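Presented below is the structure to which this report refers.
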Amino acid sequence: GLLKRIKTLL
Ligand SMILES: CCCCCCCCCCCCOP(=O)([O-])OCC[N+](C)(C)C
Ligand SMILES: CCCCCCCCCCCCOP(=O)([O-])OCC[N+](C)(C)C
Ligand SMILES: CCCCCCCCCCCCOP(=O)([O-])OCC[N+](C)(C)C
Ligand SMILES: CCCCCCCCCCCCOP(=O)([O-])OCC[N+](C)(C)C
Ligand SMILES: CCCCCCCCCCCCOP(=O)([O-])OCC[N+](C)(C)C
Ligand SMILES: CCCCCCCCCCCCOP(=O)([O-])OCC[N+](C)(C)C
Ligand SMILES: CCCCCCCCCCCCOP(=O)([O-])OCC[N+](C)(C)C
Ligand SMILES: CCCCCCCCCCCCOP(=O)([O-])OCC[N+](C)(C)C
Ligand SMILES: CCCCCCCCCCCCOP(=O)([O-])OCC[N+](C)(C)C
Ligand SMILES: CCCCCCCCCCCCOP(=O)([O-])OCC[N+](C)(C)C
């Protein structure tokens with residue numbers, strides 16, 4: 001989901 005993409009970004 002969308003928050004998993006943030007974990008990737010970081
Ligand atoms: C990240 C969405 C937060 C809700 C507010 C935005 C509403 C519009 C987008 C809704 C997208 C659907 O998300 P989902 O696959 O059910 O997300 C599950 C997230 N957790 C694993 C942390 C429970
Ligand atoms: C902000 C919350 C509003 C709630 C309004 C009442 C329920 C509406 C249910 C239908 C919601 C339909 O869209 P969704 O599957 O979530 O879109 C996901 C969009 N992305 C793929 C870009 C993450
Ligand atoms: C308070 C809650 C209100 C509802 C919030 C819903 C947020 C949904 C965000 C969905 C973002 C999807 O972006 P994406 O497809 O990965 O971007 C692609 C970008 N380029 C074209 C430049 C490559
Ligand atoms: C306007 C408000 C925007 C809110 C955006 C929320 C995004 C949430 C993303 C939540 C990701 C959780 O990752 P985590 O495993 O706890 O991260 C660990 C990070 N370090 C390795 C540096 C300690
Ligand atoms: C942006 C915040 C989204 C919160 C969504 C919670 C939905 C329930 C998911 C199941 C419980 C997840 O484990 P928790 O208890 O959160 O422990 C993990 C805490 N960190 C992420 C900081 C490592
Ligand atoms: C607009 C800015 C948006 C920023 C979004 C940030 C998302 C990531 C949040 C990560 C939260 C990290 O918490 P922490 O320091 O390890 O918790 C310390 C307290 N406890 C030990 C009780 C859990
Ligand atoms: C002040 C607020 C600024 C908000 C910025 C929001 C945009 C974040 C964009 C994603 C950042 C991570 O990009 P990346 O996947 O590692 O690089 C490729 C990125 N493009 C495909 C778009 C070229
Ligand atoms: C207008 C609203 C704009 C909101 C923009 C919010 C952006 C929040 C960004 C939060 C960044 C958290 O950094 P972090 O996990 O420690 O970094 C990764 C660190 N390592 C490389 C060592 C793993
Ligand atoms: C892990 C990333 C956390 C932030 C996420 C939100 C922003 C993503 C868009 C990419 C931001 C890129 O910024 P930058 O021009 O290279 O940095 C400016 C600061 N310095 C001059 C010191 C390098
Ligand atoms: C709507 C679209 C707007 C896009 C705006 C421009 C986004 C530019 C993203 C540039 C991302 C470059 O990431 P990188 O330094 O290779 O990896 C991250 C490395 N750190 C964790 C150390 C910071």
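How was it done? The header gives solution NMR.
Any Cβ shown, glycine's included, is placed from N, Cα and C.
Around the Cβ of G1 (mutagenesis position), a 10 Å sphere holds 5 further Cβ atoms from the protein chains shown. For the mutagenesis result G1 to A, the note given in Swiss-Prot is Decrease in antimicrobial activity, but no change in hemolytic activity.
Under a cutoff of 8 A between CB atoms, and with a sequence separation of 6+ in the same chain, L2 (mutagenesis position) has no neighbours. For the mutagenesis result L2 to A, the note given in Swiss-Prot is Decrease in antimicrobial activity, but no change in hemolytic activity.
While the structure shown retains the original residue, Swiss-Prot records the mutagenesis experiment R5 to F with this note: Increase in antimicrobial activity and gain in hemolytic activity. In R5F/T8W; gain in hemolytic activity (EC(50)=2 uM). According to its DSSP assignment, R5 (mutagenesis position) is helical. The 10 Å shell around the Cβ of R5 (mutagenesis position) contains 9 further Cβ atoms across the protein chains shown.
Quoted from Swiss-Prot, the note attached to the mutagenesis of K7 to A states: Increase in antimicrobial activity and gain in hemolytic activity. Cβ contacts within 10 Å of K7 (mutagenesis position), excluding its own Cβ and spanning all protein chains shown: 7.
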